[PDB]
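K.L.:
Provided herewith is a single structure, encoded as structure tokens, for subsequent inquiry.
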Amino acid sequence: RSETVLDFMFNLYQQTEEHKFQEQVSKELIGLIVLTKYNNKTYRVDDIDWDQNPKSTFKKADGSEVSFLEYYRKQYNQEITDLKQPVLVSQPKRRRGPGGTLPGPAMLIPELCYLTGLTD
RNA sequence: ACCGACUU
């Protein structure tokens, strides 16, 4: 049981017209529930970032730079393998816009995101 | 509008 989010978009990709799938992925993915593998934490897909790269660094002090591989490998020997594949972004606040986003956008790569169940 | 769970 349970499957990756990457499978879902891949399934839909080969099944539906890519250009309309661009719309569908937004309409389906935005709102559905996902759990992140590192602790099996719980999140929802609010936004999707296309062709995103593993070279993304995490802002702890805005200047501290560690990659997905650097960060995750020290936790577990898992290898990230997205590379130009979309990553899932969680949006701390819905569509109104406070301007100053104190918490930076949280981005979780596809395979580190799995379907929690509220996706049915 | 936290789909009935959360910091990257």
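Throughout, chain A uses Swiss-Prot numbering, with the displayed residues spanning 276-395 in order.
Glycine is no exception: its Cβ is also placed from the backbone N, Cα and C atoms.
According to Swiss-Prot, the protein has these features:
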- A:279-392: domain 'PAZ' (DOMAIN)
- A:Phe343 to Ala: Impairs binding to 2'-O-methylated 3'-end of piRNAs (MUTAGEN)
- A:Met382 to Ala: Impairs binding to 2'-O-methylated 3'-end of piRNAs (MUTAGEN)
K.L.:
Which three-state DSSP class does A:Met382 (mutagenesis position) fall into?
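P.N.:
SS state of A:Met382 (mutagenesis position) = strand.
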K.L.:
10 Å Cβ neighbour count around A:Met382 (mutagenesis position)?
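P.N.:
There are 16 such Cβ atoms around A:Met382 (mutagenesis position).
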K.L.:
Could you put numbers on the helix, strand and coil content of the domain 'PAZ' (A:279-392), residue by residue per DSSP?
P.N.:
32 helix, 22 strand, 60 coil
K.L.:
Please report how many Å separate the Cα atom of A:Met382 (mutagenesis position) from that of A:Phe343 (mutagenesis position), as a whole number.
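P.N.:
With distance taken Cα to Cα, A:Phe343 (mutagenesis position) is 10 Å from A:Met382 (mutagenesis position).
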